[PDB]
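Everything on this sheet refers to the single structure shown next.
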Amino acid sequence: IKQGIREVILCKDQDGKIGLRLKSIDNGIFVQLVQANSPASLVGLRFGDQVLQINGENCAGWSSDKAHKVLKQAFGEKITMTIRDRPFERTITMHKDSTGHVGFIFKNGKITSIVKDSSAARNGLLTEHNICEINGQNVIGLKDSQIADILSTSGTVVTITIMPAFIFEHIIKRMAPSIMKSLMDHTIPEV
């Protein structure tokens, strides 16, 4: 998680899209959805990113509808954006035991127990937190089984990005479970 504020420059694609859904939380605007292969994905916008500004206008206090309106009505040629990196999220690093476990249970991507003397316990992993990313890959909307499978196919070192459950439930309100599984960018970062 980068500790402050960066500028990003988007271009609407050929259908006039940037591949973003924004959401109002606590008088800020946050990324609720990034579409795969979107101008939003190419410049590296992530679920939980805070949009401080669009084209130099402060987003403070905007409704989600006004944020989408401002975007729709923008000279697609070139949109600038000031971004704070997933301010609600934290990153935890764990190591698999010889049995290949980091040491937690989860249901709907929300961690509900920490196993005793697990890596999860040693690095202070918490319950009532949703898994957003594993090793930089967004897993939101994937089946539990499929998240389980990604933790298998990661190495012995597993970095998880997490978010308090209440904050996660507030961000994803009014988006069908089909959109998150099917249209949320789940790609491995690109170099």
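Residues 108-298, in that order, are what chain A shows, numbered as in Swiss-Prot.
Technique stated in the header: X-ray crystallography, 2.0 Å.
Cβ atoms are placed via backbone N, Cα and C, with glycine included.
Quick look at what Swiss-Prot lists:
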DOMAIN    114-193  domain 'PDZ 1'
DOMAIN    198-273  domain 'PDZ 2'
MUTAGEN   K214 to A  Disruption of the cooperative binding of C-terminal peptides from FZD7 and phosphatidylinositol-4,5-bisphosphate. Impaired interaction with FZD7 and disruption of the cooperative binding of C-terminal peptides from FZD7 and phosphatidylinositol-4,5-bisphosphate; when associated with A-250
MUTAGEN   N215 to D  Disruption of the cooperative binding of C-terminal peptides from FZD7 and phosphatidylinositol-4,5-bisphosphate
MUTAGEN   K250 to A  Disruption of the cooperative binding of C-terminal peptides from FZD7 and phosphatidylinositol-4,5-bisphosphate. Impaired interaction with FZD7 and disruption of the cooperative binding of C-terminal peptides from FZD7 and phosphatidylinositol-4,5-bisphosphate; when associated with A-214
Looking only at the domain 'PDZ 1' (114-193), how are its residues distributed among DSSP helix, strand and coil? 13 helix, 31 strand, 36 coil
Kindly assign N215 (mutagenesis position) to one of the three DSSP-derived states: helix, strand or coil. coil
For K250 (mutagenesis position), what is the secondary structure state per DSSP, taken as helix, strand or coil? coil
DSSP-assigned states of the domain 'PDZ 2' (198-273) in counts, ordered helix, strand, coil: 16 helix, 30 strand, 30 coil
Neighbourhood of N215 (mutagenesis position) by C-beta distance under 8 A, where only residues 6 or more apart in the same chain count: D251
Over all shown protein chains, what is the count of other CB atoms within 10 A of the CB belonging to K250 (mutagenesis position)? 12
Give the sequence-ordered list of residues that share a chain with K214 (mutagenesis position), lie 6 or more positions from it, and have CB atoms under 8 Å from its CB. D251
